[PDB]
Amino acid sequence: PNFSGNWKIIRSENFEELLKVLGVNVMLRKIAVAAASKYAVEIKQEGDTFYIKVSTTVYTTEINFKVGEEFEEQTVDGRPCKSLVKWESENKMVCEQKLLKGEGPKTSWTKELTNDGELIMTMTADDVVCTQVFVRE
Ligand SMILES: *C/C=C(C)/C=C/C=C(C)/C=C/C1=C(C)CCCC1(C)C
C-alpha cells in the first residue's frame, strides 16, 4: 500500500452530524461543512511512518506519526488528544484517540486506500460516522 499523494475531496457525508455530537453550534457547523468541500490531504508515506498535511482555504495542519507509536494531535472539534494508529488490513488503518484533559465523546478515525484509487477517511464521534472520499490530483 502507498497512501502517498495529493488527495482532493470528492464526497463528504455526515460531517455536520459529527460536529453536532462534538457540540459545535449550527452556524459554525454549516461554515465548517463549507470549508470541507474544498479541502486537501497531502500524504507522504515511508514504510510505517506517515506525514500528513490537511489544509482548507485558510488553515493547514500537520499530522506526523508512526504506526503503533503514540503521538499527540487534536480531535476534529480541536481538543488535544493522544493517538495510536494500527493497521486493520493491508490497506486500512485505524486511530484511537484519548482526550488529554477532561471528558467527551469517544472519537477515532480511519484511513483506507481502495482498489479503485480512492482514499476513504472516516471520523467517528460515539455513534456518528463521517465518511469522506478523495482522489489524487
Ligand atoms: C489521515 C487523515 C486525517 C486524520 C485527516 C483529518 C482531517 C480533519 C480532522 C479535518 C477537519 C476539518 C475541520 C474540523 C473543519 C474544516 C474542514 C476540515 C475537514 C478540514
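Numbers in chain A come straight from Swiss-Prot, and the residues shown are 2-138, in order.
Positions of Cβ are set from backbone N, Cα and C atoms, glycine also.
Feature annotations, reproduced from Swiss-Prot:
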MUTAGEN   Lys21 to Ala  Loss of ligand-induced nuclear import; when associated with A-30 and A-31
MUTAGEN   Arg30 to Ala  Loss of ligand-induced nuclear import; when associated with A-21 and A-31
MUTAGEN   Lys31 to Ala  Loss of ligand-induced nuclear import; when associated with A-21 and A-30
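Under DSSP, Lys21 (mutagenesis position) is assigned to a helix (H, G or I) in the three-state scheme. Cα separation, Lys21 (mutagenesis position) to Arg30 (mutagenesis position), rounded: 7 Å. Each of the mutagenesis positions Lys21, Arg30, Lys31 was scored by how many other Cβ atoms lie within 10 Å of its Cβ, and the smallest score goes to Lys31.
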